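Asker: The structure that follows is given in the form of structure tokens.
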Protein chains: 2
Amino acid sequence: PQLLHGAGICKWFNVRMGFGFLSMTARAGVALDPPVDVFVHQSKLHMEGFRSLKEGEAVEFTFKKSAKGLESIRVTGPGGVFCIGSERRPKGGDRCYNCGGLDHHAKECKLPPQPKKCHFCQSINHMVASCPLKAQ
Amino acid sequence: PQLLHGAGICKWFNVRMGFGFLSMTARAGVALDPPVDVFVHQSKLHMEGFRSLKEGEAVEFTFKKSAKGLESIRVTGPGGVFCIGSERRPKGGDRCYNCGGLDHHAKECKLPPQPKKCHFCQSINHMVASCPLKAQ
RNA sequence: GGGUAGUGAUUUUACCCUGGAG
RNA sequence: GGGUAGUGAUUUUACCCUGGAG
Ligand SMILES: [Zn+2]
Ligand SMILES: [Zn+2]
Ligand SMILES: [Zn+2]
Ligand SMILES: [Zn+2]
């Protein structure tokens, strides 16, 4: 078992340095409490243009053991959609509701309809009017 | 001499409390060193909708002696244009270049052409690429 | 993403609305 | 107001462009 599936949120990310850590709250479908940190490098972020993650954004990902710890292979939003990125990202506040794509909107989305995800942090467990992250 | 003309910048303003102070750097056209604080109440701000000032924005105003100190009567931006207001003000970042009105833009502005004022703080002494306030 | 306001004398504001739709 | 990017292992980023025009 070399390639594992993980889900969580971004713990922290430094845009300039190009890396940070994910907080894995579920490993291969099983809930982790406490969560386990997974290293993330910008090169592995599923996004349009310049890559970064914002603290607290919901992620789904594949990872592996590395000499330095746990390393993520590909990092997406829940259900394989794109990541949100840094609050300072250009066009970062005009994403399609379905995929997170900066190019269009949900009425023009040709991808299959996705489960509703938080307008602020992409969580599939809550909605923006109840977003613990936005409440900061 | 009851009504005086003054000019300066906003020292501070608390939007919830509805008051703050102006740093008067010129009284009746004559430069002051040190500047003198002038009280300002939201009721006296020349602006469209909910009133507030942001720290550092350039003002012109009329003022008078009050029991508590100096009180401003009317507060405008340089040359009688509208104030900028709190950074959090709805539509606050989409003002006409000539008057600062929220309703339109410089092409459709019918007021006489005004001296060029900073895009960030409305100063008539500098431009945005050299703004000491934005440089914070 | 969007909205509303009002403690008058020295320091940076409080609410609200938003889920098959912008 | 707008743009560009790239230090791989534990903490929130660096530049730039913009003045009779958006
Ligand atoms: Zn889409
Ligand atoms: Zn959320
Ligand atoms: Zn105008
Ligand atoms: Zn300025």
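Residue numbering for chain A follows Swiss-Prot, covering 35-126, 136-179 in order.
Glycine is treated like the rest: Cβ placed from N, Cα and C.
Okay, so Swiss-Prot annotates it like this:
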DOMAIN    A:39-112  domain 'CSD'
MUTAGEN   A:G42 to S  Erroneous subcellular location. No positive effect on terminal myogenic differentiation
MUTAGEN   A:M81 to I  Erroneous subcellular location; when associated with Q-85. No positive effect on terminal myogenic differentiation; when associated with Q-85
MUTAGEN   A:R85 to Q  Erroneous subcellular location; when associated with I-81. No positive effect on terminal myogenic differentiation; when associated with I-81
MUTAGEN   A:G119 to R  Erroneous subcellular location; when associated with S-124. No positive effect on terminal myogenic differentiation; when associated with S-124
MUTAGEN   A:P124 to S  Erroneous subcellular location; when associated with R-119. No positive effect on terminal myogenic differentiation; when associated with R-119
MUTAGEN   A:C142 to S  No effect on subcellular location; when associated with 44-C--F-47. Normal terminal myogenic differentiation; when associated with 44-C--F-47
Asker: Spatially speaking, which of the mutagenesis positions A:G42, A:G119, A:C142 is closest to A:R85 (mutagenesis position)? Use C-alpha to C-alpha, please.
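Answerer: Its closest listed neighbour, by Cα, is A:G119.
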Asker: Which Cβ among the mutagenesis positions (A:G42, A:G119, A:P124) has the fewest C-beta neighbours inside 10 Å?
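Answerer: Fewest other Cβ atoms within 10 Å, among the mutagenesis positions A:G42, A:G119, A:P124, is found for A:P124.
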Asker: List, in residue order, those mutagenesis positions out of A:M81, A:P124, A:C142 with a Cβ under 6 Å from any atom belonging to ligand 1.
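Answerer: Once distances to ligand 1 are taken from each Cβ, A:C142 fall under 6 Å.
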Asker: Just give me the nearest neighbour of A:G42 (mutagenesis position) among the mutagenesis positions A:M81, A:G119, A:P124, A:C142, Cα to Cα.
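Answerer: Closest by Cα distance to A:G42 (mutagenesis position) among the mutagenesis positions A:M81, A:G119, A:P124, A:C142: A:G119.
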Asker: What is the separation, in Å, between the Cα atoms of A:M81 (mutagenesis position) and A:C142 (mutagenesis position)?
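Answerer: Roughly 10 Å, rounded to the nearest whole number.
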Asker: Measuring Cα to Cα, tell me the gap between A:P124 (mutagenesis position) and A:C142 (mutagenesis position) in whole angstrom.
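Answerer: Their Cα atoms are separated by 17 Å.
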